Amino acid sequence: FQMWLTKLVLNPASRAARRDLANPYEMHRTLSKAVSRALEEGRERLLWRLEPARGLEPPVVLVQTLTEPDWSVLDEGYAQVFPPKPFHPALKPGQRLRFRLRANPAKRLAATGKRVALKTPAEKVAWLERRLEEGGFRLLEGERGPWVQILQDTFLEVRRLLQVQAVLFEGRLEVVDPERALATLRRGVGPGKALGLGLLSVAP
RNA sequence: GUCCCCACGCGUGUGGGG
């Protein structure tokens with residue numbers, strides 16, 4: 001009942017890597033290969049994130065898996081694989097953690113039956129604040145507002161046309177219910193979990 | 001500027017029968 005974290009530094013000289021970097025769907029098919037058997041048996045929840053490019057340095061993909069991944073299934077010269085390490089998220093009540101989450105703040109419009117993205121930063125934060133509170137977490141806050149800043153807001157258009165709003169959050173949260181908090185980290189947060197969203201990363 | 005599928009809420013009713 002633990003987790004695995006893998007750091008994949010992709011090689012921009014690879015044609016397979018450039019393809020997967022442009023297409024979150026093609027990245028999803030490639031990353032699924034490492035835990036192909038566990039997904040076939042329906043006991044795996046794959047979560048990944050393309051880390052924000054600080055510039056200069058190569059693309060970094062962080063992959064979280066419930067079962068141990070076998071990264072020998074990647075193409076030759078695809079990525080520099082940093083060995084997967086067992087992740088025990090030992091959480092106590094009232095513990096405060098720095099978090100990073102690229103997610104899809106959206107709502108199911110009842111007039112259309114469709115799922116559309118939220119527009120204002122005020123309701124994007126309100127969405128995050130709701131999802132964390134439902135998942136046993138709670139956003140810390142000062143007197144200006146909640147402890148979170150939106151760093152990226154890009155409208156993704158995956159050609160398999162999949163259209164998902166990708167919002168990158170970063171700030172500080174608190175653990176209220178550690179049992180709920182453990183499950184939230186394992187499940188992920190919000191839609192588009194296959195397309196590189198949902199992965200909630202926590203650090204002290 | 002949400003493309004497809006599955007499950008399920010909240011609020012408020014319409015019409016018929018005895």
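The chain as shown is numbered from 1 upward.
Method reported for this entry: X-ray crystallography, 3.1 Å.
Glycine too: its Cβ is placed from the backbone N, Cα and C atoms.
DSSP classifies A:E40 (mutagenesis position) as helix under the three-state reduction. Around A:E40 (mutagenesis position), taking its Cβ as the centre, 9 other Cβ atoms fall within 10 Å, counting all chains. Under its mutagenesis annotations, Swiss-Prot gives A:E40 to A (Swiss-Prot position 38) the following note: No effect.
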